[PDB]
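K.L.:
What follows is a structure written as structure tokens; I'll ask about it next.
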Amino acid sequence: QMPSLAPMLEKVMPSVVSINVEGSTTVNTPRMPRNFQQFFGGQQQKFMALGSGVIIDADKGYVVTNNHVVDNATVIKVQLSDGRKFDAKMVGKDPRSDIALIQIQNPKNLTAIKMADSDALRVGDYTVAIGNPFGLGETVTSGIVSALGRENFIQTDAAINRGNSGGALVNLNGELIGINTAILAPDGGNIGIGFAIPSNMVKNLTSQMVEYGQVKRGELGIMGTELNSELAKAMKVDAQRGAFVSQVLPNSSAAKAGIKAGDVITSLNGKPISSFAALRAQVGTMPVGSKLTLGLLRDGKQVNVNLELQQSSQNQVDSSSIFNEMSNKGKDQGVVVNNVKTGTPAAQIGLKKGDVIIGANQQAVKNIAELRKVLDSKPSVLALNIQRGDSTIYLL
Amino acid sequence: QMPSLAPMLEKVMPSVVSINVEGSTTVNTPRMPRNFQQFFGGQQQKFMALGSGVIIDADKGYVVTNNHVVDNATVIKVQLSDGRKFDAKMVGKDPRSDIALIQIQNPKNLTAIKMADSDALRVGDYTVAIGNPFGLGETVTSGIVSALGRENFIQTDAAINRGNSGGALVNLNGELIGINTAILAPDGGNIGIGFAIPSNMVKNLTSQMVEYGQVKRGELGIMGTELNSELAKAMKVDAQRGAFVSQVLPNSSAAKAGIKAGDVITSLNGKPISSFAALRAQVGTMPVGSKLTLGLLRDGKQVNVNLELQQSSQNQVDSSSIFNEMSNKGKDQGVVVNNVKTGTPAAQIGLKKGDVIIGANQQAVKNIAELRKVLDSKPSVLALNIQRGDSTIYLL
Amino acid sequence: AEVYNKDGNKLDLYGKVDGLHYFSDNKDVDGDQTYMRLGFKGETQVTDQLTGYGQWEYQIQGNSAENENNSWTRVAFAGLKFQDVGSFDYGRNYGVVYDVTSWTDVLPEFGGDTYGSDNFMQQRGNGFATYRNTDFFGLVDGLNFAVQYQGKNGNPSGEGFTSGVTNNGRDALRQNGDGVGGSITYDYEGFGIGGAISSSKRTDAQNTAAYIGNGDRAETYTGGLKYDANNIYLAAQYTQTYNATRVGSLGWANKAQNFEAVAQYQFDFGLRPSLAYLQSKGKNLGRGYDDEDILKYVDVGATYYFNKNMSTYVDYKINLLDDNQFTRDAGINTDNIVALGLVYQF
């Protein structure tokens, strides 16, 4: 009869799930009355998000999805394409790539998609996207590979006018080639065409979340922008062709090793750095503990140093199956906890600002994958062998 | 050589027509001067509309189209794809589905599309839309079946960025699978993807207009909305999870049988009613004279009753081939006329607010299809055997 | 219409032409009343917090022959606004009492005439220095207050006056000594509540035997209420005045009690009918006048909006004042008036 994508879609759909997130966040307190002819310029607020995800491990119930959907989640629900409902928990997330991993709680008879090799993609190749555009459900749209970046973001015309960046990008064989994302951050929604992380990168970032707790991406800990910013002018910067250092992050390697706002990096390991962009991307091709010597500019300053795990990708209330923001520290040198909060449920448990945890409630916790591997097997007695540098206490 | 949709499009185009509507409406009288820095807050006004339609009966010259195009028409013109021009008259319309039927006056050598079976549609299936996007003519665009609702609105990516909801949705065999619509009422234009009524529903709604004068859809005659509305708050509604009754329609079954604004329906024939939506859709799966008992909420009130034909789908100046708003009454119990107007051309003929017409100017008029079947055969002498309940007069 | 918006400066050029006709037994108001208004509002961004502005509005009568020109400046002021602190402006502007009384000045043609222009701090006038605080440093949404000073506007110069002169002097019915006033309004959702007070020194030219209502100072006290939601507009204001309300050409009222109320509805199809009642009751007037109605009428009208730039209206002033000695002496209109207007605006 007539050609159709329905035959492979039937072998694919069981792997695509819907995701309903419920969570809260801090919003500013509304000042009243409200005057709409007056252009001006803390409380938790619940919000609801919804997106798609792809079953990537049928046994473990591992579902890949966008970080812009599950971010700040308190409750994450998943509904299979056959209608069965499950609960899910955060296992990992990485805001850079806008990719996150979750785990269906109590999976039973699941189907996982097969991942194809991103590296074999070519522009005229056919593409099919599957997502939940406006909430009304699971929509599939078709097209082709528009641009192969060459980070290799995949570009495709199988998008959706005014809709939210769905999820799965699949080839004509039903294999996963990329997860569609949203490059319009803290928004969701597209620029006109579609951007996907390639399947090979998805596989890679995803395994890290599993086997470590987070992705090994080191940060230079500087924060800044281009040489056009109001501050590059309001501070008049000499020789403009590089990355403007607006501030050096606290307790960072840039901070520790030496550097101060103003200097404009001009190179990284000999190579020219013409824009924060160039730099932000280059430092992203280097895993923790790496050493990268870069040239700065004040009069003619330059240094060499080693970076540590970034702070963007971190964990929260999913390490201890219970409930309560740690992350990994250097190589397999335990799990270092970061900025504690105000509610202080975890600080209340004797955990400060820089407390490592090499003791797996008794054993070795070189990382959050392991640590969490124990706070899931023996939920009975828990004594966190934490040692924030000196103090080696054992709280419950 | 190379594949192409041109070969089937050539067998399809003769069935697609263009439609030019001319008509008027009531607009408010402009207050002058005009101050664009002052956000404020009867006369007929001519307007022009244009859309596409599909020839569905070559002999009778029956063309299906959107109700948002022909609504309020005074003059409706049709131009075939070969360029022949004709006049058309309203035969039916149904605002819910946004579907309307018209008849080419004096057809000669027409081609009708074959309708395929909507029920056999599947998501990866290929789709082709044909319409008049910006007026500039007849545009065809292609794609696939995105979502099969499952009312079964069909969702497809063969739409158009910023254009008006065209008309025909056809499969790769040139058969009609759906008529594209506009879910952005009293606007036309899409949300980002395309919504079509399925061909099987089109066939069904369309035959009703032919063989009855209108579609048999009973209304519960309540009007209201959700439990979020300003009135659900400004009136503080207890137990919020249902349909808010803002008002009970006059001379209605809800009115007649018993009900008053405020009560929030909680169920319909035992089943839960969590939103006006749910309810508006459920009452739409029930033809006139049906009986549906529903539970209300005031303190704990509930009733049972039978509904009558809705008022949205009605007729006007097309029943009497002449010129001048009736509709059907219950089963084949004549044709009941509704709200007369101000110009009073038909009221001037001895027709009040509730005047039935069982007399076909001599015969049986159980319905508008029949009635109109007579005011078209014998346009000589006309005596309307109308009886508005008691008075059984015979006007000309 | 915004005709300029570039590099942080905006200019809005606006106006209207009101083709207008009065029908009345009173031939002094009867006939062609056509007029136009023109204006500009400009704003310039100084910093992210500080904005400068200016506004000017002018009325030119369109009902005279070409050998004369009847035109005037309604407002003309410059100001500064600071985000979440307040604004200040100086020039010809509205008195702060109008912050409250403006709420009932919404009728198609008539209304807003328990007071007038150049009438102490009650409506438009010269030399207003006005300070305003919106939303209380942005910490109480909807709460606004204002404090205002008016400098003396005295006798004309170059006319042989030996006291009380100012450069921009005028007739005594339009003079004022130094004045101070204040207003507070609060608007929550659709509702509004407000109050205002003004106190102006009266000049020697005003306190002569040629005028009734002699007094050291002119004072006004105003309360107002408003509802504006769901296509319904309701408002009322009550004002008590002392040596402040004009009694036609006679001078001023020793005490007056003014009341205005309006009800309006906006239909979806563009029609906006309006019903209003206004009265001004004067007391202890002098010269044997004793207690008299200065103003009393019911106003019924409607506006039809074709869009935001074109409208037409009819307003019917049913005048409840009776023709008596007092109204004759003061020159107060006691006849009904029907107005018909057609308005283009930009």
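We number chain A the way Swiss-Prot does; in order, the residues shown are 37-77, 105-213, 222-395, 401-472.
Using N, Cα and C of the backbone, Cβ positions are placed for all residues, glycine too.
Quick paste from Swiss-Prot:
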{"type": "ACT_SITE", "residues": "A:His131", "note": "active site, charge relay system"}
{"type": "ACT_SITE", "residues": "A:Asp161", "note": "active site, charge relay system"}
{"type": "ACT_SITE", "residues": "A:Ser236", "note": "active site, charge relay system"}
{"type": "BINDING", "residues": "A:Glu58, A:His131, A:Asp161, A:234-236, A:252-256, A:291-295", "note": "substrate binding site"}
{"type": "MUTAGEN", "residues": "A:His131 to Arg", "note": "Loss of peptidase activity with no detectable changes in secondary structure"}
{"type": "MUTAGEN", "residues": "A:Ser236 to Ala", "note": "Loss of peptidase activity with no detectable changes in secondary structure"}
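Walk me through the surroundings of each of these features.
P.N.:
Here A:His131 (mutagenesis position) comes close to A:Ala112, A:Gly114, A:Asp161, A:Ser236, A:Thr252, A:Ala253, A:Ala256, A:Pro257, A:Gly259: these same-chain residues lie at least six apart in sequence, with C-beta atoms under 8 angstroms from its C-beta.
A:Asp161 (active site, charge relay system) falls within neither a helix nor a strand when secondary structure is assigned with DSSP, and so counts as coil.
In the shown protein chains, 13 other C-beta atoms lie within 10 A of the C-beta of A:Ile254 (substrate binding site).
A:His131 (mutagenesis position) falls within a helix when secondary structure is assigned with DSSP.
Counting Cβ atoms from all protein chains shown, A:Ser236 (mutagenesis position) has 29 others lying within 10 Å of its own Cβ.
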K.L.:
Can you give me the same-chain residues 6 or more apart in sequence from A:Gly292 (substrate binding site) with a CB-CB distance under 8 Å?
P.N.:
A:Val319, A:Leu320, A:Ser323, A:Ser324, A:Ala325, A:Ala326, A:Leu378, A:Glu379
K.L.:
Excluding near sequence neighbours, so keeping only residues 6 or more apart in the same chain, what lies with its CB under 8 A of A:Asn235 (substrate binding site)?
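P.N.:
A:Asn235 (substrate binding site) has long-range Cβ partners A:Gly114, A:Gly194, A:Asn195, A:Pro196, A:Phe197, A:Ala253, A:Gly259, A:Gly260.
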K.L.:
Over all shown protein chains, what is the count of other CB atoms within 10 A of the CB belonging to A:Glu58 (substrate binding site)?
P.N.:
14
K.L.:
Within its own chain, what residues at least 6 apart in sequence put their Cβ under 8 Å from the Cβ of A:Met294 (substrate binding site), listed in sequence order?
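P.N.:
Counting only residues 6 or more apart in sequence, the Cβ neighbours of A:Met294 (substrate binding site) under 8 Å are A:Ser317, A:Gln318, A:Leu320.
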K.L.:
Take the Cβ of A:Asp161 (active site, charge relay system) and count every other Cβ within 10 Å, whichever protein chain it belongs to.
P.N.:
23
K.L.:
Counting all other Cβ atoms within 10 Å across every protein chain shown, which of the binding-site residues A:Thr252, A:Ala256 scores highest?
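P.N.:
Selected residue: A:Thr252.
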K.L.:
In the three-state scheme derived from DSSP, which category covers A:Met294 (substrate binding site)?
P.N.:
strand
